[PDB]
Amino acid sequence: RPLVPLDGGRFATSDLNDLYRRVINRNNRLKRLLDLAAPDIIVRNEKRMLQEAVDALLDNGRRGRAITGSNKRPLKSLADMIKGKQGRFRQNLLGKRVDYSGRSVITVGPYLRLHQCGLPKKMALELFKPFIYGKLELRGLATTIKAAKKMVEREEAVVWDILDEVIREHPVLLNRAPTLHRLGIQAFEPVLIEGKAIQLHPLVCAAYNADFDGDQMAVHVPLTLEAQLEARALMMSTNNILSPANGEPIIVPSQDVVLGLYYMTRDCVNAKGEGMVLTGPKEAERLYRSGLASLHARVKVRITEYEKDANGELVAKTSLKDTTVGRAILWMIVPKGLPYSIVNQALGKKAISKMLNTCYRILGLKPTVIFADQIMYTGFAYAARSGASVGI
Amino acid sequence: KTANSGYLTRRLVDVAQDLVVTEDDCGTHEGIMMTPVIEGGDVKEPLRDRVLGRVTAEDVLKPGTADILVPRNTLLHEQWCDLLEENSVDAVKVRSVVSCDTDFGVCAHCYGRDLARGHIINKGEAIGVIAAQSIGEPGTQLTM
Amino acid sequence: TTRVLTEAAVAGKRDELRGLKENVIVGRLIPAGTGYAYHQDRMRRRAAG
Amino acid sequence: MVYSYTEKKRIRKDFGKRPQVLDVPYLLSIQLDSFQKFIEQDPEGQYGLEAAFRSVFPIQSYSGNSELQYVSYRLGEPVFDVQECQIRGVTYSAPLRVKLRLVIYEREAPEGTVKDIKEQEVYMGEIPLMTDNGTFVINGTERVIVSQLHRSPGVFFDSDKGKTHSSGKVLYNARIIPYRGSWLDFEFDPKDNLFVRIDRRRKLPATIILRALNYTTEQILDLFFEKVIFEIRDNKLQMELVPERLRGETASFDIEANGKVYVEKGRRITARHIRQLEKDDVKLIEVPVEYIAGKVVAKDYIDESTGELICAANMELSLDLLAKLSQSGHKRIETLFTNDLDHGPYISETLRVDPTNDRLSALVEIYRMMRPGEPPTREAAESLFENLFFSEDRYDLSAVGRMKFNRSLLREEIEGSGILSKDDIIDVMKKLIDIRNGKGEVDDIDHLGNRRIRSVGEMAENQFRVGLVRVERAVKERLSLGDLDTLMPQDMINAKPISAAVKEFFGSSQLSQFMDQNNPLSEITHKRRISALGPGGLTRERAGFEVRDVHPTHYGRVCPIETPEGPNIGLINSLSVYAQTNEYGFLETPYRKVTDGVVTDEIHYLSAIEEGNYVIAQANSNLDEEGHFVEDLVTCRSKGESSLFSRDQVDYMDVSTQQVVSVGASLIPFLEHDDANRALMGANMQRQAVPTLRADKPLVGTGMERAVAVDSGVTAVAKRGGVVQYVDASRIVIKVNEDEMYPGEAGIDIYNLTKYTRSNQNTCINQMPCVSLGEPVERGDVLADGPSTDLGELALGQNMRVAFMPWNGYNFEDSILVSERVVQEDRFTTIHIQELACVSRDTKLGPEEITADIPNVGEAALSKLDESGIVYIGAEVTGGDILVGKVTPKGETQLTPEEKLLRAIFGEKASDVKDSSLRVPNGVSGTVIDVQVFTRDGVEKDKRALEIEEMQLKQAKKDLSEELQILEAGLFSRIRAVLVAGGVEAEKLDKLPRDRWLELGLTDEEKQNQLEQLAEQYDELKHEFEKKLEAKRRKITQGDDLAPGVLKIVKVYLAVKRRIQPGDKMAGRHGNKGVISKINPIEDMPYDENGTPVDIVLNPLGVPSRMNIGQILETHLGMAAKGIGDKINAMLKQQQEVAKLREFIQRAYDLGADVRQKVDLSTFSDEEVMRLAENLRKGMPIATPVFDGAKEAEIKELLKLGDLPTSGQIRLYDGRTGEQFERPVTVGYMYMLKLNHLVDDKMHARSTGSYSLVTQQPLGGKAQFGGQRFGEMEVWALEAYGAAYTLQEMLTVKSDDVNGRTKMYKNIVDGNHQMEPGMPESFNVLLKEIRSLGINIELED
Amino acid sequence: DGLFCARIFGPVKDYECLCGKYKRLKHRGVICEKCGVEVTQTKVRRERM
RNA sequence: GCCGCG
DNA sequence: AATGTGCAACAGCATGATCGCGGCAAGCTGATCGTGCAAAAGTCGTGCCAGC
Ligand SMILES: [Mg+2]
Ligand SMILES: [Zn+2]
Ligand SMILES: [Zn+2]
């Protein structure tokens, strides 16, 4: 129950100090008037006053409509100041402000992988100060800890190189403010960037319910071997792909990725190239990119699929398929083992989550992660190529 | 409505905090009968959605008498669900957590597979907090 | 908390720290997840003496 | 004439389509008028200070024969003007000097006086004044006071929706709310019992107050009920006939009229039988005795034989009592109606419940109920009841309260006593009874006819009245002990309570908050704000759904769009453009009268109540030239609804199309194409824009920007505009034209622009001139434009070439992709200014000195400090460089030999005294702008102080010598003319000084009259100039009387230019916001066939799901405007001859379909046309009013005139691969804003810092080096993951384990990564807190 | 014998005791004759009741 | 206590 | 046929009503007397010897 300091040497009595002083005053007065053979009524009055004061101390706000003071506001007694909101909410029970932590605005980084995030070099070198001190001391650069502290303060180039070294495989975990479900806090491998805003992989945004319109995220550093393994094997974005509420995938293409995948896998009645025969998807990409064919053109393409019908074995079948150029170009991205029938559609955010789900249920985890990253890359690329826009 | 959602999820988390998977299999025969959720003149919940990733409590019988389709105490995955959809199964008896009868926890078999990963759930997964968060994450989009 | 402590204070009960919030409050490993394995070692030693 | 001089410089292309009847008001009428009413003298005590003074004074002692008489008051001149007052950091205020006198009366002679001391004025208090913009600069801040929306005092009936007892019975309650006092409640018990609630205490039976007003049982029964008479003579037992009352009843027996059967027993009860009975004139007829059994006697008949009588009111009758009254001779018996068809059994039940029937009994009962302490003795209950109600001072509902009270009860008179009578309670009780029966209806509480607005003047008056009664309670005491020697200063003036109350209100109150300074728009919005919270208002948590909704009466009074988003939605609003306040304070709105079928021009302001009965047209109703309605059946609002009405039925018409939307929301072009919520976000987001280096006008505006810029007060506006004489980046000097001139001393106008000056939000406030030299200026023109203003037009953003297209995922979600050209051209670069302060204060060990020589600090740090110890002006500082060198002394009096050796080797101080110098806080950079050292009187002046003072003197003399030079030139001209009239020496007379010794004497008349008067005027001018200069110099140089402890104050200003970067937040004015994602190089952006690249690339997916078509329409309109600008710039580049340029500009301005703008360049000469065309080179600033702006055809044809594709989309080529994008892309010019939310103030990181004294956890938030809060839900998520070790380290090692922290740090630096956890200090604190109760909690083993 | 006391609740600054009779690490757990203060770590200001 | 941010 | 007991309706009181984050002023405001006397402790004007 520390005393509030003020201007000069004067000190301000806090809440519990006031309550204790009041209790002591009434107790002392009652004790002194007991031995004076005082009349019964005054003794009774003082006993009642002492009992009232003790009750106000021990739990204020009941039996006497609070005792307040100096602000016309009820005084914070022992019961009220248990913990924040009378429970254990604020300074105990999962309410601790944590050290080795930071906060910044989030922007979109489409160049990232599924397991990577962008961390500013200024936000680091401050979260990772003790690690950098240890590396400086261990490399012989700064013997004394004072030398290491001064060298980090002056931030020479060697400090930056050592920071890049300590970041290498140290996952840091980001969370957004209303952590509704468990996917609202995830561990990413940091990539040092020159900036002041955290760069977040777009695919994970749906998990965070995060849009890049002023949102901010907090970064925590798991500074322990066990904590590092826990972040890598339990909280990594490549680990929690499906939402643990219904089982449907939660890292799915959204917005521009869906627009790109839909624009790519569509057909029009007449376009550049019609009924033309292609030896494979590579010829389709060459024809589109050089401009001799359209993305929506209908062609016949030789396509090889792989099936897992044999026990843990992939067998290939080659056939000529009526498709479009865009679907053939997209086929170079699907991992081996998925049928071509998952691409011969329009892929409107319901076919694409279904195709990711089938990839997970047939191939595994890591091929699905690679597939999701490649889907986001190609969707962004072909949405930009599409030039889709809204006009009046 | 956000305040109501937060209070509701706090209550759910606190009521369900003390529940983790502690045993591989309680061995009970008890279970819950599951049928496609139907009201009026339309289909709402097919049996595939309601039975996927659960463990059968009794042998499932094809309408032909004395033909065991899927054995007792097995996990139903997409292959099993498709196989039972090929036939005409309409009610499946699958064990649930309200009859695990184990002490201070839930059997890993009575509880189905965890939805986050394809495999069955492992011992020590705090499923009460997960369930509370799953129920309370919506609510901000329920029109009260 | 006024009602819960009052009935606990009179009855003279103990917690035994079996759930998650009990272990989180006192800063011990929770009995769920990677801390589940550690908690089993402590339980057998208690029974054995 | 048609166009003003400032408007002629750049004329917007208004799209109009509907003439405006009345122009927009001042936009600041509420605050200025309220304070003017509060301050100015009023010869009748209606409002302001005079009203309070007349309310309190005169006051006399208790029969002391001594009185204080009040005679007028005055406000003195403020000591410092608002500029200096803001500079020093003192409150802008004026003194009160009231003239009051003492009169001492004769003790022996009643009503006679023996002494009359009429002393001069006496000083009390310091009243703050508002500036010309409506702000109270107090304590060196801005502090706007926000208007309040509260419940008008009066009578309100409520129905509680009829769900209280779950029985479906609707309970009606009436409530009387005074302006100042205690309310009254009347409530209904579901058992049908009246109840009364005083001061919201427990319920009591209602009849107690009726008994308390000397009302007997018979009288109250007669007042609250109608009485019939039953006559029993000769056993006939007849009954009076009242056919109107006998509506629904069952005939218990045959009913005959004058011996003829009229209605049979149980016959038809329809209206036909009643009408037939009423048609026949029938006297009283006999009725069966069974009917009277259920009746209740009303009066108390007295037996003539004996004093015994049946006085039991509310009691039924028995057969024996009939014989008893027949014996007593009671031929006629008065009984109440007892009829339940429309009326009902009321009041009688409450009186049956409570047996008290005497005034003393009721008074003692109510005294015990209100005051549960000592019972009274016939004197305390009466005084207590007197103090509650019908008390002149304790209870008071204001004139608005009396007006509302009378109107709610339909009384013809409006003015009345501001205190309750005995009859009004009866009337309100009867009204509650009748609304219970069914007559009348319950009124709405959210209705704007029941919500009043209190502005600054009324609240200030209330606080002053509180202080005044507090001072009166004190001055009353001494008059019994005061002799004739007492004077008004010694009459317990007691300025302290008055000043304390007024300062406490103005500075620290609920509704007097820091005024936002971003742009002039946020200032002007904050000034005209309606807050439902406040002292006499309602709290945030105590407001339900209904209070924060949009009521149909909100139409032209309160904006439906502009309001805060999260907590305060609906509780904070803004006035519409045209809304004002009644004489009482209710919101009113202008409308145009309609006579016959024509729409006249006379304007009537209608309140919320009055508009309910008239039929009001719509703003966009077609009209002919004569004013008639074009179409017969027009839209209208009749009673809170809308429908189609005939052309002769309407009674009023909307004045304009901006009536609904506020000033903030009337700035969004194409508002009618925006979703209401997105428009709300856009309006609330416009106010956070940061003023940029260079203001850039909106290419797509509304036309309200001139009003906002001019009436916001940031700009410099002429008041007697003549011809500009001198222009400088700091000053503007105008010579006023002779047509308007105050006689004597000639006259010029000098405007001193406020240069770089920090705002409340640490932005920069800067003014730069708009006029060049010799340029004529008219009254009301803008001379300089403040922050984010271009030529007197609000420009709070910049025009950016925006292309709507997804780009490689860099504009995912709401992110914004920006080209490097935006950064290169220094668009969106903003200057931020910061304050740092140092204080030289006395200490126990001695005085603190500011010296350049700082012990222990080397020469390198002192490089940027002068000989006085303060940084040079313009020094660029960062990190932790010393700004001022302040030294704190230390006490040493035990002189020890080691200290002798130390003192001998080093200096006389030997660094004994510590140093506490002002250093830049870490992470702050900039260049020093100004230093504002202040010194105490008596203390020696600082070295920089003389420099600053001499600068002030030089500026003052430079500014004041201009009028001196003008006046001396005029006098010299007059003298030259006089000497020309006689004895002119030509240039020789001009060669010698002093008019060549005044040209000798020449003629006698000239020497005696002309020369003498000229010399006299010259010497008087010299003397007055000298004395005013001396007074100004004495004013400038003096010792400040600072706080007793402080001896010197130093203030240092820093300025830093923040440039745009990825994390920064940018938004359009249509609710579309985002953060930047990447700063693309110039060559990577998409370009059109002309090779010019776009500046901003936006995501189209944000348009359809948000429903901002205002985005797209503004984009197309900006493209068309820039096309016209490019055409003008092209025809200007090749030096095309003027006439074709005038013709093209005319064609551009002559566009549109029947637009009310008729700008014609024929009346313009060549020079002004060339200037305008050079001003339109960047684009044509076209404007669309809010709800009647540019149409599709107008936009398309505007694009056509500029040789642009009418579709609004062009062909874009990829900047990296050169391939054309497959589809056409929407490209235009959108006007974007840079919000105040920048990553420079939002990036934070911590690894170790300072921990709280208790709970030993890291502190919270930036500026204290805090750690992010791992809240409850974060731990829930970690538990859901199963992360036990991460959770353990987040709970103990990182935060609370005191030894775990150090061990973990040592393990990390070693390179061990080992936990070694422990015991959180928070749980030990909790254990000690629980143990400090009576409860034992321990740790078992 | 105040609410904040030094005889109880432990010392105020480091290992120093009031009146400066015994103020160093050399003396430990010693109570001054003048003042009942004992020399200790003054982190006991959070524990003594 | 007020204002704002998601 | 009058009487005692158990069940139910109405009033009053306790409880809780999301998570992070940023910035600014003003309060944060705060005292038990004197008592008058020994008892002790400290202090000041003064004289002392030891070093240059
Ligand atoms: Mg957001
Ligand atoms: Zn089980
Ligand atoms: Zn001591």
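Per Swiss-Prot, chain A residues shown: 250-641, in order.
Technique stated in the header: electron microscopy, 3.4 Å.
Every residue gets a Cβ built from N, Cα and C, even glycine.
Summarising the annotation, Swiss-Prot assigns Mg(2+) binding site to A:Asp460, A:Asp462, A:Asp464. Around the Cβ of A:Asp462 (Mg(2+) binding site), a 10 Å sphere holds 17 further Cβ atoms from the protein chains shown.
Residues within less than 8 Å, Cβ to Cβ, of A:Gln504 (mutagenesis position) and separated from it by at least 6 positions along the same chain comprise none. Look at A:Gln504 (mutagenesis position): DSSP puts it in coil. Listed in Swiss-Prot is the mutagenesis experiment A:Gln504 to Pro, annotated as follows: Resistant to antibiotics salinamide A and B.
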Can you give me the same-chain residues 6 or more apart in sequence from A:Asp464 (Mg(2+) binding site) with a CB-CB distance under 8 Å?
A:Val354, A:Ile355, A:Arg425
Of A:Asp460, A:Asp462, A:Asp464, A:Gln504, the recorded positions listed, which put a C-beta under 6 Å from ligand 1? Please answer none if none do.
A:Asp460, A:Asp462, A:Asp464
If you draw a 10 Å sphere on the Cβ of A:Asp460 (Mg(2+) binding site), how many other Cβ atoms land inside?
19
Helix, strand or coil at A:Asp464 (Mg(2+) binding site) [DSSP, three-state]:
coil
